[PDB]
Amino acid sequence: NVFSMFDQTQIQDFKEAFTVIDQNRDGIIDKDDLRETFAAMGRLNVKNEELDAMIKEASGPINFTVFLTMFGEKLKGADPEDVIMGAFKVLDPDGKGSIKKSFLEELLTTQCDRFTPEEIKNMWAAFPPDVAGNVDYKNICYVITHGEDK
Amino acid sequence: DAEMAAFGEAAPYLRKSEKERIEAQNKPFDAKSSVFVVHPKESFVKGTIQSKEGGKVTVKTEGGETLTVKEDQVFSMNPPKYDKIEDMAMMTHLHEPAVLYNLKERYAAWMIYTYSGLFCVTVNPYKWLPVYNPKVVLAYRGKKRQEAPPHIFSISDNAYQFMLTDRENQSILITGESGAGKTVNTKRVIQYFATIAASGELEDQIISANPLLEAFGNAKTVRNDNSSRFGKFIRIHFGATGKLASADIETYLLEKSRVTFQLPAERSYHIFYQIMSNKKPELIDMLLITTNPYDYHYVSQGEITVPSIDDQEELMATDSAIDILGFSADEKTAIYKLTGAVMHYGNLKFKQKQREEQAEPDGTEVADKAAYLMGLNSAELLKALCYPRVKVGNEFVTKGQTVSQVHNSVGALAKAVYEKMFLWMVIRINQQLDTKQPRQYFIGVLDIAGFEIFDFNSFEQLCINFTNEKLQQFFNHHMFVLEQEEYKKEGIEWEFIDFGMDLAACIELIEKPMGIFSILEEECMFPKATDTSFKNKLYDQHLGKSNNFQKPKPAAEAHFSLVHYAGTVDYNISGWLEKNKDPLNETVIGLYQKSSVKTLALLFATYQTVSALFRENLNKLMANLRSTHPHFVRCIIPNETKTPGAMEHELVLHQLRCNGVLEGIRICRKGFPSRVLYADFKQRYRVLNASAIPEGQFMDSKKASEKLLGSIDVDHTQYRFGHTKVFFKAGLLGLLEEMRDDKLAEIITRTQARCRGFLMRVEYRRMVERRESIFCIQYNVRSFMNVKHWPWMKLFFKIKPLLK
Amino acid sequence: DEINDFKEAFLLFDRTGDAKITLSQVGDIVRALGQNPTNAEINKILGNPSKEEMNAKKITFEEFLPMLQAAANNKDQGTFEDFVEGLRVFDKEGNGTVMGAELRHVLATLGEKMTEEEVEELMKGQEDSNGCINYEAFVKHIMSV
C-alpha cells in the first residue's frame, strides 16, 4: 500500500531527510547519527532508551529502503497536500471560503458505517480554532503534511 | 375601483366593487352536482343533483323541491368565475338557462346592460338610474368595449370610432317588444351623437319629429294607447372631420290596414281623431267633413275616443311640429287636405248598372269633395275607377269592373296614398335634418319592432316578421363573416357555411315571385277575388311543395303557418285583400300624377299595392344596412307587471329566442366559443403543471401555453391554437378552472412532484460525486492522528524544513 | 422484485452503516430511483401504517424493493403533455410567460406545499432580472434529470 500513493517528490523529500540524519554519509543511520542530529537541532537531553526505541521499530540496519518502508507503513492512508485540498475543494464546490462545522460532522458520520463521534470530537480539538472559524481546510492540509505547530 | 371614478356615482350600476366580485368568483363550487333544471311551473330553476336513475335525474331545488327529470332536462352550471359576466358569450356553458340566469342576476343587482356576443342586451329598469349621466357620456368616450363595462354608449361610441378608423358607415339596430323601451334608447343614443360631435358653433326638429310620425303612424291598440304601427330609420350624416352634417328620417308601418280597418277595441291613426276634434275648426270646413266619425266608416269601425288621450292638444302638437319641421304651408295644407280625401274615399259609394254587372257611381256628392281636395276632376276620377283603362298586349284596353271590385280598389288607393305620404313626410323631415355641407359617412339608427307572436297573426304581423327574419339573416351572416376572420387571424382550421343560409328558405317563400306576397298582390288585381280565393291560390301552389309552408293545427282561426327562425307563426288571412288594396288602378294613379296638388303629384312619380312598397322600402333599407358596419342592440322587458328588479322567466326566455340572442349563442357553441389570449392564459393556469418548467419558463408568451397543455387528463381535441390565442370548446375552460380551484390542485400537485422528484435526483448526483472526496478526506485525517505522535514523524517534521 | 444497482444505492443513503434505512427516508429514496411519486400516494399505502411500514421499509432491502416496484406501476403519469400546458394557464400573455412571484407562492402554499428553500432552489438562475420566467424551458430543465 506504501509504494502505491507515494510519488517521486515525496520519496526525494524522504531521501534528503535521511541524508541529513545520516551523519557519517555511510548509507545506514544508527544511534550515533540520531544523537548528533538531535544535538544539531538543540536537543542535548537525549537518553539511550529513546534512541533505542526509535531503532527497535526496524528488523535490520535502517538503510534507505528499510526507512522508506517503515515510514510508508505508518502513513498507509496519507496523501500529499494538493490531493487532500482537492477533496475539500469538491466539498467547497462554489469556491474560495471553506466549510462549516455541522456540514462535515454529518458527512463524516453519515454515508458508510462510521467516522466515529469519538474521532470527530478529537478532530475539532486537534483541528481547532481552524475547524471553528472557516473549518480552515487550507490550514488543516498544511498541519497534516507540515506538522502541528505550523 | 381605481379605474371607476369617471362614473363614480353610476359605477354601482355598471360594475361591482372589486371584492363584491372577488367574494363572488372565489367561493365554493361543486360542479358534478350543481345544475340547472327544467321546471313545470317556473321555467328553469337551479338545484343540486341527488341521485341518478341511469337516464333520469332527481334533483333538489333552491326553494326546496325534488323532481326526477330526464337526462336532458338537466343542464350544467357555470363555475362561480362567471357570475355576472359582462359577456355571456364568454361563459363555458352556452345553455338556455345560464343565459336567462345571468341576465337575471345582474339585474337584481341593478345592472341593465349585459352583452351576449355582439349584442347589447338592455333591460327596462322601471325606475331611475344615474346611467344616462352626463359624466358617463365622457367616460365612455374613446373606449373600446373591453376598457369599460357593458353599456350602450359603448356601442355608440365604438361606432363613431370605427366610423373614423375604418372609413366605413355604421348602424345600430335597436329591437324589442312593445314595452321593451326602445325609443328611449334610440333617443338616448341620438343625444349621444349630437353631444360628442357637435358643430353648431336640430335638437328640437330631432324631437319634434316624433309627434308628427305618431299622429300618422300611431294608434290605440288593445294593448297600448299609443302603439307604434311606427318604425324608424335615421341617418346621421357625419362630416369629413367627424363633426355633424346631416340627418335623414324614414318611417315604416304606421300598418296600412288601419287606414281602412280597425278592430273593435282599437282605432285608427290618431290624426283622424285629432282633426275631427275641432280645435282648429277651419280644418273641418276646409276638408269638408264633419266632427262625428261615424260619418267615416274607414275610421270608426272600432273606437273613436280614448280617455287617456286629448286629441285637441295633440292636434296642435302635431300642427306645430309640422311647422318646425320646415314644411311649406301648402304642403302642410296638402297633408291635411290629403288626409281627408282618404276619409271621403271610404264614403265613396257605388251601384250596379241595370242588367249589367258593372259598377256605376252611386252619386257625385263625395267624389266631388275627394276630387277637389286632391286637385282632381270628379268625372275623370269616377270613370277611371269604374272603367279602368288597362294596357294588355301593346295597347291600352278598357276594362270594366264590378261593384266589389271598385270598393276594393278605392280602398287600395286610400291605403296607397296614405302610405306614400307618410313616406314622403319622413323624407321631408330627413331633409331638414338637409344641409349643403359635405358628408363622408353616416351612422344609421334603426328602430323597429321585433318578431312578436300572437295567437292572432294578421297581415301586419307578416310584414313585421318578415322584416325581422331578414334582419336576423343579416346578422347571422355578419357573424359568419366575422367568425371566419378569427380562425383566419389565428390560424385555426375551421370550415363552415354561412349562417344566414339557414333562413333563405323562409325568405324566398315570402319575397320571391310565386311567393306569398306575389300571390297576394296579384289577386289584388282580380276585380272579383276573395280572401278565400287568395287562400286557395296560396295552397295549390305552395302546399306540399314547400316545407316552410304548412296548414294550421287547430287549437282564433288560422289559414297558414310559416316556419320562421323564431318559430311557427299561424297566420289569418282575412282582410288582406282589402287592406292590401287601400295592385293599384293605374288609370287613377294617372290622374294623381297630373294633379293640381303638387305634393300629391309628387308622391306618385316613381310609378299598386300596399305590400308592393313595404317591400321596396324594406329593400332600400336592407341595402342601406349592407353598406354599413352593423352594430346590434337588443332591448328587453322584464315583467308585464312593471316592477323594477324583477323578471318573469318565460317572458324573458321568449324574447331571447325571437331576439337573436339565443341564436347567436348557438352559432357560438358550434365553433370554438371561448378564446384565450396567451399571457392571460399563462398567468391564470401556470399552476396546473407549473413544472412543465425549465423549457416552460425560459420562455415565450405563446409556445408556453402550448407546452403547458402538455399535462392534464384533458381532451387535446377541444382546443386549437393560433397566432394570438387558443381556441376552446365549451365547459372546458370550466374544467380548467376546477383543477385550478380543484383543477389546479391537479395541475400543481403534479407539477410539484416532478420537482420534488427531480430535486432529489440531483442530490444523488452530488452524493455520488462526493463519494470519494470524502474517503480521501476520511482516511487522510486518521493517518495524522496516528502519526503525529510517532518519533520518526516528528523528526521528519522538524527536519522537513532544512530541505530543499 | 428485481435489478442490482438499486441495492448498491441503498447503502449510499444508510447514514449509520447498518443497511437499514428509515420509513421517512423511504419517500425520498424512491424519488431518485428512476421515477416520481407524490406525497399523499407514499403516505397512502404502507406509509399510513407506522408499525407496519417500520416493519415493511424502515428496514433492509427486502421491503424497500417491493415498495419501490409498487410506485413503478403508477408512473405512466410521467407524460409531459399536460405539464407545459398547465403552466401556460397561470401567466398567458404571448409566449410561455410566467412571473417569479406567482410560481414561487403557488408552489409553496398550495396542494402539497414545498419549502421556500426548495422553491428558491428550483429557481436556480432560470429567472433572471426580467421578472418574467419562460415556462417551456423550465419543464425541460425540471424533467432533465
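Residues 16-165, in that order, are what chain A shows, numbered as in Swiss-Prot.
For all residues, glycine too, the Cβ spot is worked out from N, Cα and C.
Now, the feature entries from Swiss-Prot:
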BINDING   A:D37, A:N39, A:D41, A:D48  Ca(2+) binding site
DOMAIN    A:94-129  domain 'EF-hand 2'
DOMAIN    A:130-165  domain 'EF-hand 3'
MUTAGEN   A:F103 to L  Results in 50% reduction in actin filament velocity
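Location within the structure of each feature annotated in Swiss-Prot.
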residue : record               : Cβ within 10 Å
A:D37   : Ca(2+) binding site  : 18
A:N39   : Ca(2+) binding site  : 11
A:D41   : Ca(2+) binding site  : 11
A:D48   : Ca(2+) binding site  : 20
A:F103  : mutagenesis position : 20
Whole-number Å value for how far A:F103 (mutagenesis position) lies from A:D41 (Ca(2+) binding site) (Cα to Cα): 43
So which of these binding-site residues, A:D37, A:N39, A:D41, A:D48, get their C-beta under 8 angstroms from chain B? none
What three-state class does DSSP give A:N39 (Ca(2+) binding site)? coil
If we check Cα distances from A:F103 (mutagenesis position), which of the binding-site residues A:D37, A:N39, A:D48 wins as closest? A:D37
What are the DSSP helix, strand and coil residue counts for the domain 'EF-hand 3' (A:130-165)? 22 helix, 0 strand, 14 coil
DSSP assigns the residues of the domain 'EF-hand 2' (A:94-129) as 18 helix, 0 strand, 18 coil
Same-chain, non-site residues whose Cβ lies within 8 A of the A:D37, A:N39, A:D41, A:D48 Cβ center for Ca(2+) are A:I36, A:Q38, A:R40, A:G42, A:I43, A:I44, A:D45, A:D47
